[PDB]
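Structure record follows, encoded as structure tokens.
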Amino acid sequence: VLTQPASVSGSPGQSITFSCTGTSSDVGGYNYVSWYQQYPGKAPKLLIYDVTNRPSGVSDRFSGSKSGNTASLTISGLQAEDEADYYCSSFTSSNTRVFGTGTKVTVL
Amino acid sequence: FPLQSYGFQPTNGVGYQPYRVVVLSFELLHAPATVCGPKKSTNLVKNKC
Amino acid sequence: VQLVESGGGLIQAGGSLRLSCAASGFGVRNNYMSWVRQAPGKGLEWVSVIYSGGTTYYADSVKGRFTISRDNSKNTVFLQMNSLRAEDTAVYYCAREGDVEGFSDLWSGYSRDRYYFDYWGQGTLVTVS
Amino acid sequence: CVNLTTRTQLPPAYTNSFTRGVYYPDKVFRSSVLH
């Protein structure tokens, strides 16, 4: 179970870097990590399959990365609707996929 | 797993709609002919062109 | 693409259910058909996945209970629920894995591995009480 | 069905096929020709 930062509050416009830890079995060796976004009650929508690759219908400011056993999110230019937990899905780690805990962002 | 079947809808689209294909594959020089066309058979004529 | 779900309900301990997930616009064959549980205010802990054919892949904590099958005639993935325990209480999602040519991405040719997730259904609440 | 084991176990024997084993390659009549 990858560990993610807890709930935080902040200002629109600048860049926030959320790094999440993992093991060498899934993130360190294999590179099929994807990240999601969900609104409470509605099903999660895709933000960054493969992290570097970005599906359409998503603002280009979202960006993510991986470094060793850690995966980093370099999100840029926050707005009002952006307040939603960001979920990290790495490779299925010898056919048993795992996720992070969740990073609840807050705005003023 | 290799199968991964199609997906259609009544309004899926003209290309997406299924053209039922019957590949009538004929061999005209394979063996003595067994199936023929619907033509009326006349009387057999000998010793004439 | 639409995903409709049913089967969840209030049952006593040790009961049985049948989760039904019908897919319109795609089948249980086109892309990988996963099962995910999202505990209220926790992460989405992966349960199982039925691939396009013949899989018994489960999570480490739920081994030997969940059984996964499909009726391809009606395009329904079934998750038959026997021998409940405490941790299975969550909202369950039948997840459509990103099908071949995912969002027409201009690099991946027929590699169906693509271990991410496409659009899903509305989710079914499965409660142990 | 029953599996019969009361069989003598010898290696295969060999003989000469000579000129046997030629068959009609088609169902068409030909005559006084070498085809």
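Residues displayed in chain D correspond, in order, to Swiss-Prot positions 15-49.
This deposition comes from electron microscopy, 3.5 Å.
Just so you know, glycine gets a Cβ as well, placed from its N, Cα and C.
Among the sequence features in Swiss-Prot, the natural variant D:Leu18 to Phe is noted as follows: In strain: Beta/B.1.351, Gamma/P.1, 19B/501Y. Here the residue is the original one, but Swiss-Prot notes a natural variant at this spot, D:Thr19 to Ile: In strain: Omicron/BQ.1.1, Omicron/XBB.1.5, Omicron/EG.5.1. Here the residue is the original one, but Swiss-Prot notes a natural variant at this spot, D:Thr19 to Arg: In strain: Delta/B.1.617.2, Omicron/BA.2, Omicron/BA.2.12.1, Omicron/BA.2.75, Omicron/BA.4, Omicron/BA.5. For the naturally occurring variant D:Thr20 to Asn, Swiss-Prot gives the following note: In strain: Gamma/P.1. Quoted from Swiss-Prot for the published natural variant D:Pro26 to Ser: In strain: Gamma/P.1.
Structure with Swiss-Prot features highlighted.
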residue	record	Cβ contacts under 8 Å, 6 or more apart
D:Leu18	variant position	none
D:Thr19	variant position	none
D:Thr20	variant position	none
D:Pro26	variant position	none
Legend entry - Interface-adjacent variant positions, chosen from D:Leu18, D:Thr19, D:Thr20, D:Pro26 when a CB lies under 8 A of chain A: none
